[PDB]
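**Student:** Got a structure for you, questions after.
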Amino acid sequence: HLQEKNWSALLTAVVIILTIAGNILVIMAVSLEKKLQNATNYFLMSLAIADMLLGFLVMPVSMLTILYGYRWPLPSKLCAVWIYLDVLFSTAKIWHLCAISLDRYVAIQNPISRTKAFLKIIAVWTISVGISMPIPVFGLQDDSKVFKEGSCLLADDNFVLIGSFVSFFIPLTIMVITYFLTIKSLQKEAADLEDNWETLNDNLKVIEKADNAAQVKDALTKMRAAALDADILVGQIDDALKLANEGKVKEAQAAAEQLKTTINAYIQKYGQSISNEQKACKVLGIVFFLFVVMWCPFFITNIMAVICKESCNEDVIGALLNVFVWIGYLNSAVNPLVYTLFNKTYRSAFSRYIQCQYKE
Ligand SMILES: CN1CCN2c3c(cccc31)[C@@H]1CN(CCCC(=O)c3ccc(F)cc3)CC[C@@H]12
Ligand SMILES: CC(C)CCC[C@@H](C)[C@H]1CC[C@H]2[C@@H]3CC=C4C[C@@H](O)CC[C@]4(C)[C@H]3CC[C@]12C
Ligand SMILES: CC(C)CCC[C@@H](C)[C@H]1CC[C@H]2[C@@H]3CC=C4C[C@@H](O)CC[C@]4(C)[C@H]3CC[C@]12C
Ligand SMILES: CCCCCCCC/C=C\CCCCCCCC(=O)OC[C@H](O)CO
Ligand SMILES: CCCCCCCC/C=C\CCCCCCCC(=O)OC[C@H](O)CO
Ligand SMILES: [Mg+2]
């Protein structure tokens, strides 16, 4: 049933090549660059493996169906295995994004490891293997579940409805909530730090203008409390407090000037740590946004088709969905570009590997 009228097959092969190339560069950058050895970038590498296996195993079979007028050319029991691999890789992807969002949030609230990251990644893959499992279990026993007019697709309306809910809308919702609370957490952490900075800076000025021990002691006690809210400084403040208690006003004032170097060092370090987390959250927010928006047409159209079953042209719906599948496959090529545009470490690593300089 081969059709030679397929300029679409040129555009799909581009999407396969951008997907495989981009994701190998992500996989090599997390493998080789120490500056990317962290839990977030381990999940982004697992995401890249899911994208790479879509480009090798799922996307070329999808191109093969376009060439034969969406008439399944492979043996008939490979249809349910193809859909299984297709739904598993993308389900693993949305639970990866949702695992990154939740991990970052929990990491702020619990301020206190490769193995912990690999436990979570492996848990996300097992969760996606088990939830996607009804597709081959029922679809290999009943062709009517994975075939409509000799097209291979998920043909049971109930798998599409229940599947979209448990594998798209629920983890999207968890992703959206945990991302929003992460942005509020980080704004509050930046805000509490600035408040602590004002209290420390103002008290240092009081100690500087002090003529009496009581003023220095009151200011240093207030400084100690602020330091606890944000240690090495707390001990240094206690030494300055001891001088003030024994009436050594001048000596305590000098010790307070010594505190300034410790205060400035910590403030700048914790303050540039928080703006690193905020920038990281923004890039993840582009990844998150582009994964949902690119898959939204396919899911919403497919839910509209179930709702207006009798009333709507299923031939036009099936044509649009075929297009909409490829907007979703194009997302497999976007994550590496996003990292090039907004992460210098990824841009630098990609630049060397393309030049085949694999040495650190
Ligand atoms: C008309 N028609 C075209 C062919 N196509 C098709 C399917 C079902 C019904 C109708 C179909 C199949 C779906 N496949 C994409 C699955 C996306 C997914 O599982 C997922 C999970 C979680 C996510 F967060 C985001 C995406 C593309 C290939 C098949
Ligand atoms: C079952 C198939 C489909 C996917 C299974 C996922 C496995 C193979 C993947 C997902 C995430 C991956 C890890 C992600 C991070 C790192 C650290 C890096 O410096 C070297 C590779 C290493 C150690 C990877 C090893 C393999 C890994 C655990
Ligand atoms: C929400 C955004 C991001 C994209 C989603 C697009 C969805 C909601 C819209 C866009 C165009 C729409 C289609 C336009 C016209 C027709 C022809 C009619 O006989 C059957 C329904 C059908 C096929 C519509 C179904 C819903 C549809 C697919
Ligand atoms: C095939 C075998 C694997 C499948 C089953 C594996 C399940 C492991 C789940 C979690 C590990 C991570 C927990 C350890 C990390 C400590 C930090 C912490 O507080 O995490 C708790 C949670 O993230 C906030 O509620
Ligand atoms: C005796 C045989 C009866 C067989 C059962 C018939 C009725 C059960 C309905 C749904 C099953 C579970 C579906 C949810 C999980 C599988 C689908 C999935 O993961 O999602 C697909 C994808 O997300 C969508 O585009
Ligand atoms: Mg003030």
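Numbering starts at 1 and runs along the chain as displayed.
From the backbone N, Cα and C atoms, a Cβ is placed for every residue, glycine too.
Here's the feature list from Swiss-Prot:
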MUTAGEN   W82 to A or F (Swiss-Prot position 151)  Decreased ability to bind serotonin and psilocybin
MUTAGEN   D86 to A (Swiss-Prot position 155)  Abolished binding to serotonin and psilocybin
BINDING   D86, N302  serotonin binding site
MUTAGEN   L154 to A (Swiss-Prot position 229)  Strongly increases dissociation of bound lysergic acid diethylamine, without affecting binding affinity. Reduces signaling via arrestins, but has no effect on signaling via the phosphatidylinositol-calcium second messenger system
MUTAGEN   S164 to A (Swiss-Prot position 239)  Decreased ability to bind serotonin and psilocybin
MUTAGEN   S167 to A (Swiss-Prot position 242)  Decreased ability to bind serotonin and psilocybin
**Student:** So 5 residues are not built between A230 and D231. What's the Cα distance between them in Å?
**Tutor:** 9
**Student:** Filter the candidate list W82, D86, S164, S167 of mutagenesis positions, keeping only entries whose CB is under 6 Å from an atom of ligand 5.
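**Tutor:** So the answer is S164, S167.
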**Student:** Which residues, sitting 6 or more apart from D86 (mutagenesis position) on the same chain, put a CB under 8 Å from its CB?
**Tutor:** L54, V58, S62
**Student:** In whole Å, how far does the CA atom of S167 (mutagenesis position) lie from that of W82 (mutagenesis position)?
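**Tutor:** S167 (mutagenesis position) to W82 (mutagenesis position), Cα-Cα distance: 17 Å.
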**Student:** When you measure from the Cβ of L154 (mutagenesis position), how many other Cβ atoms are you left with inside 10 Å?
**Tutor:** 19
**Student:** Under a threshold of 6 Å between Cβ and any atom of ligand 1, which of the mutagenesis positions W82, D86, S164, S167 are retained?
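**Tutor:** Only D86, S167 meet the Cβ criterion.
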**Student:** In angstrom units, rounded to an integer, how far apart are the Cα atoms of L154 (mutagenesis position) and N302 (serotonin binding site)?
**Tutor:** 11
**Student:** Rounded to a whole number, what is the CA to CA span in angstrom between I112 and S113 on either side of 6 missing residues?
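**Tutor:** Cα of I112 to Cα of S113, across the missing 6: 12 Å.
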**Student:** Could you give the Cα-Cα distance between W82 (mutagenesis position) and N302 (serotonin binding site), in whole Å?
**Tutor:** 19
**Student:** How many neighbouring Cβ atoms, not counting its own, are there within 10 Å of the Cβ of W82 (mutagenesis position)?
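**Tutor:** I count 21 other Cβ atoms within 10 Å of it.
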**Student:** Within 10 Å of the Cβ of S164 (mutagenesis position), how many other Cβ atoms are there?
**Tutor:** 18
